[PDB]
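Undergrad: Please read through the structure below; I'll follow up with questions.
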Amino acid sequence: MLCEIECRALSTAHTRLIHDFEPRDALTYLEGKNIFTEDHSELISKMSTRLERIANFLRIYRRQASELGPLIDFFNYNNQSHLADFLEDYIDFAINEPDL
Amino acid sequence: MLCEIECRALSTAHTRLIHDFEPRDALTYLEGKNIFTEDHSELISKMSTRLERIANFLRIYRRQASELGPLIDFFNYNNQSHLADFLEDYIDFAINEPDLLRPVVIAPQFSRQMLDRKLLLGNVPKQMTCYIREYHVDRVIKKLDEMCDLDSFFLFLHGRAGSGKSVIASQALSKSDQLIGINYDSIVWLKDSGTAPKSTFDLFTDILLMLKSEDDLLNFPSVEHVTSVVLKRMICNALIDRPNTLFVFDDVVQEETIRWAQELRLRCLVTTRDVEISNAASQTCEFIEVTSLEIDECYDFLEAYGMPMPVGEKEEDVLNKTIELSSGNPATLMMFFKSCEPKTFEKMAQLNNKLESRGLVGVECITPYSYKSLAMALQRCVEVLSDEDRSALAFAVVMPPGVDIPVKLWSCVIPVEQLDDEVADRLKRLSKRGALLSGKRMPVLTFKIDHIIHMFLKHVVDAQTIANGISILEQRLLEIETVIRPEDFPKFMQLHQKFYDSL
Amino acid sequence: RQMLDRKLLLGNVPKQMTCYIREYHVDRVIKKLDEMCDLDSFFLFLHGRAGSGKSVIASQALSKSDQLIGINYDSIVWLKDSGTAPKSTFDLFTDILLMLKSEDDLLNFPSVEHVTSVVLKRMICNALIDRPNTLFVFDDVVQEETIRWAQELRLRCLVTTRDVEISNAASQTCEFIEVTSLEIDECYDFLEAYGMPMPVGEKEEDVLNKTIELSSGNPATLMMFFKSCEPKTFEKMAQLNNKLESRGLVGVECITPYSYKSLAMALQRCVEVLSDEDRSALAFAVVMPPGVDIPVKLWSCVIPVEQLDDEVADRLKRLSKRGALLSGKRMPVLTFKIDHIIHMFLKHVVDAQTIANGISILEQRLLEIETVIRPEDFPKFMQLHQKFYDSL
Ligand SMILES: Nc1ncnc2c1ncn2[C@@H]1O[C@H](COP(=O)(O)OP(=O)(O)OP(=O)(O)O)[C@@H](O)[C@H]1O
Ligand SMILES: Nc1ncnc2c1ncn2[C@@H]1O[C@H](COP(=O)(O)OP(=O)(O)OP(=O)(O)O)[C@@H](O)[C@H]1O
Ligand SMILES: [Mg+2]
Ligand SMILES: [Mg+2]
């Protein structure tokens, strides 16, 4: 599981993950880095609208990964680096400082 | 407290919160996250049945929390995550992606049986399964769908008396599965018919009780004695647990109800005869008029109720006589059928006579109408009339029904310088208020009185005042088809000698 | 923006009107309320003529910004007064206490109907303890005692009223905002807002300057006007402009969001309340030409009562202070003025005799021995207004 910091990030950067993103794009990269299951990708891969595939990707994801690595290491490769940069910036303004 | 969205969710996801859940499980988690008290948990914790602990948890909760957060967390931790997931899905299809809530998270929730349950409890009557006025029931439902978004609004289903308005609301809330469940959560249908000044308060006494839980109808107090400011405050309070609740106000006569409906920020369907009650509301008022049944619709309506359709030419005419007399009126048409037992074209024509020599009383019968005959209804429409307007109407008997006729030709019989537009002003109020007359702007300002609206006055005004108005006309006679009567030829109302000699 | 509506509804605040929102006023109301959320108790007087629109503005001033409710004040209590009886000032505060009462224990509501004033007052605040920053709109005060109670109860009050002097009851500082007659430009805006056709020709605008002159910027009667123009054509708009001269306000009386069929039903009261002697002064003003700035002495002629008639002026001030029936002006010279809405009513209401008697009573003193006021060399002839005098 993640936590409040790592899940607060997927939520804060949500206005953005709706305008440009797609869970189908990440399913192959995650069935791979060992964070999904062939029913998981089925469940998120057959969804009529994208806000469905997105809400299931963000629900399913928060349970499966030991951390928020294999999703920064993806928006990079997917030409959606303006995303993986925002999230890595957010994880840093908490990892390198003890005050909020 | 929450709001209509957050409370509509606790209500939509209610079929579920009953099958698996328990308020005892959440009390500890909520005394904690700072929402309830040690009496709160006492009140919900000692309850014999769970539907009690549930209805108190959902009542008490909607008041206490600044938002719908902690509940999701609770459902998640409690291994009831199939719940906190449904509610978080619902809260998301509102803020970010609008519209999608009804097609996706609301439509599957539709349930006709629930509609019954919901219809019955909202005191909605049965609809006319036999004949359905296509056009109207449809357009009603449409304009209601357009507004479930709106926070408060008036829909005026206004028409003649017995013109069939109330039946259409029965059908418009009974056809689709959308209006109840999808667009609005609950229904409250209350018949007004208030004339006294205490009536507009008494109405809203029975709304509050239409709202109040099955529990505490026992505790119902002598609310009979308590100010208007309090019944009003008392309602809009018990109205928090009424998300997306619709209000049918079958038969409003007093514009004071409309004023209360707008102080109470209600969502209202309104059947009425007098349309001007809407001037009471400074607001989104939208209107649908129940017209006289078109000539083709009359046929459909007859066939639908086993009525024999014409063949010979003076048989379609026997039936055009009924349609002309009834002038496309649902209620008196129905009284006709119940009273044409023989069904013969013959006994159908017998009645066509009885109607000319006995007015509506010739066909008065036991009918689904609260009224033996349309005259019992119209009685009221006429009492309410401005004292001066009561006069104007009363003299309209002289005019031949079903004829488009000039304002000046009317200025002759109607009571009151040189410009008689005042006649027109009365005649407008007259069509606006029970749709007794009929306004028609060009080619030239002319009105017209139909037959049902006539044989009402025929057997109702002073037998003298008929003959006095006729003479008062023949005096102005001299003075100085698809074609309206010209000003070169008013001197002779004699065209209608036929329809005048029968006095 | 969904919490407000909860708070507005429960504080019995009416619905919000948006079709026409008097910018200036709703703004200035909100402002002067923001300045005071700090204060412990205070009176805000939104005074104006009958149907001048005061009550509507309080509906809007508490409905536009969400600061007033939540940020500046925690809750709202909006109660309509309209009290005339001596039991009314107590009955008001009875409901006030009831309003304080929560939903719980509205069941237990006692026969509080019978209990002293000292106790409803002590009891009210007992409940008030659970109320922080609770504004109290008192829509339509016509009794000073209500204010007196408001100040014994150390309340925070918005107040709509017609008679401004009720504020002399409060020793505490009371700020004021006057709802004036709708300016000529605002009238246009108001008309357009409600589908009313704007002139394309001089005659057209003059037809419309006739309505604005008759209505004299009175929203309530203006509204009654609109509701009564089905054709709406500049033509039927001018038809009515006539009906107004030959039938007074009763020519356009209609079903309106106003509790009143016509402005005459309202003003009725404003006139009953009047000092018995002042009721007299007002009653004779009908003879005077409306929308004309005219000297005190020229008034001393029709008004009842040594050699200094300032007493006339004293009555005429009370007269503008108390329903804003008259107009006040200090220099160039002390002159008052009666508008048309305030006039047509009198024209079609006051004893048909007393009109003609005042006209003659003026002629007796008439002989005596434009952007210009009438000079003392030329009072002998009120004949300038023969036009607006022959129509009697
Ligand atoms: N669609 C319909 N099918 C069958 N009967 C109808 C229909 N519409 C109207 N009627 C007749 O009218 C009677 C009830 O009329 P309805 O209540 O619909 O009119 P209404 O406009 O409500 O009159 P009111 O305003 O007086 O209530 C029924 O008993 C029936 O006789
Ligand atoms: N901003 C506005 N928009 C639309 N109508 C208005 C407005 N202001 C006033 N009115 C008209 O006046 C009526 C109510 O007037 P309002 O209650 O605002 O005046 P008022 O000063 O409260 O009079 P009173 O002191 O007698 O209560 C409304 O029905 C409407 O016809
Ligand atoms: Mg009915
Ligand atoms: Mg008011």
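In chain B, numbers come from Swiss-Prot; the residues present are 1-416, 424-487, 521-543, in order.
Technique stated in the header: electron microscopy, 4.2 Å.
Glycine is treated like the rest: Cβ placed from N, Cα and C.
Straight from Swiss-Prot, here's the annotation block:
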type	residues	note
DOMAIN	B:1-91	domain 'CARD'
BINDING	B:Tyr131, B:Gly162, B:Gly164, B:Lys165, B:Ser166, B:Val167, B:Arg273, B:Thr367, B:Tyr369	ATP binding site
BINDING	B:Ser166	Mg(2+) binding site
MUTAGEN	B:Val230 to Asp	Loss of dimerization without affecting interaction with ced-9, loss of ced-3 activation and severe reduction in the number of cell corpses in embryos in a ced-1 mutant background; when associated with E-233 and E-234
MUTAGEN	B:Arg233 to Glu	Severe reduction in the number of cell corpses in embryos in a ced-1 mutant background. Loss of dimerization without affecting interaction with ced-9, loss of ced-3 activation and severe reduction in the number of cell corpses in embryos in a ced-1 mutant background; when associated with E-230 and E-234
MUTAGEN	B:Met234 to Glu	Loss of dimerization without affecting interaction with ced-9, loss of ced-3 activation and severe reduction in the number of cell corpses in embryos in a ced-1 mutant background; when associated with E-230 and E-233
MUTAGEN	B:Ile258 to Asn	In n1948; no effect on the interaction with mac-1
MUTAGEN	B:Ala394 to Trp	Reduced interaction with ced-3
Undergrad: Taking only the Cα atoms, work out how far B:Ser166 (ATP binding site) lies from B:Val230 (mutagenesis position), in Å, as a whole number.
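TA: Distance between the two Cα atoms comes out at 31 Å.
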Undergrad: Could you tell me which of these recorded positions, B:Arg233, B:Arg273, has the greatest number of Cβ atoms within 10 Å of its own Cβ?
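TA: That would be B:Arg273, with the most Cβ atoms nearby.
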Undergrad: Among the recorded positions B:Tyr131, B:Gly164, B:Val230, B:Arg233, B:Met234, B:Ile258, which sit with their Cβ under 8 Å from a Cβ of chain C?
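TA: Sorted by position along the sequence, the hits are B:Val230, B:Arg233, B:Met234.
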Undergrad: Through the lens of DSSP with three states only, how would you label B:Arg233 (mutagenesis position)?
TA: helix
Undergrad: Please tell me which one of the binding-site residues listed here (B:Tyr131, B:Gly164, B:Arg273, B:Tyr369) sits closest to B:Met234 (mutagenesis position), measuring Cα to Cα?
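TA: Nearest listed residue in space: B:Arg273.
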Undergrad: Filter the candidate list B:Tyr131, B:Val230, B:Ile258, B:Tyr369 of recorded positions, keeping only entries whose CB is under 6 Å from an atom of ligand 1.
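TA: What lies within reach of ligand 1, judged by Cβ under 6 Å, is B:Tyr131, B:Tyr369.
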Undergrad: Quick one: largest C-alpha distance among B:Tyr131, B:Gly162, B:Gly164, B:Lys165, B:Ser166, B:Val167, B:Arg273, B:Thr367, B:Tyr369, binding ATP per the record, in angstrom?
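TA: Output for ATP binders B:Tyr131, B:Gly162, B:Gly164, B:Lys165, B:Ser166, B:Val167, B:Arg273, B:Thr367, B:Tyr369: max Cα distance 22 Å.
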Undergrad: Among B:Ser166, B:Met234, B:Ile258, B:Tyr369, which recorded positions lie by ligand 3, judged by Cβ under 6 Å to any atom?
TA: B:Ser166
Undergrad: Nearest to B:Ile258 (mutagenesis position) by Cα, among B:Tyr131, B:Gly164, B:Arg273, B:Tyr369 (binding-site residues)?
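TA: Among B:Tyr131, B:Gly164, B:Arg273, B:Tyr369, B:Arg273.
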Undergrad: Summarise the domain 'CARD' (B:1-91) as counts of helix, strand and coil residues per DSSP.
TA: 65 helix, 0 strand, 26 coil
Undergrad: Consider the mutagenesis positions B:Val230, B:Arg233, B:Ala394 and say which one has the Cα lying nearest the Cα of B:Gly164 (ATP binding site).
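TA: Nearest candidate: B:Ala394.
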Undergrad: Spatially, which candidate from the mutagenesis positions B:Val230, B:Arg233, B:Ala394 is nearest to B:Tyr369 (ATP binding site), comparing Cα atoms?
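TA: Spatially nearest to B:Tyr369 (ATP binding site) by Cα position is B:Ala394.
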Undergrad: Same-chain residues six or more away whose CB lies under 8 A from the CB of B:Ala394 (mutagenesis position)?
TA: B:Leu464, B:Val468, B:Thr472
Undergrad: For each of B:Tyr131, B:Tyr369, count the other CB atoms within 10 A of its CB; which of these binding-site residues has the top count?
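TA: Answer returned by the neighbour count: B:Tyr369.
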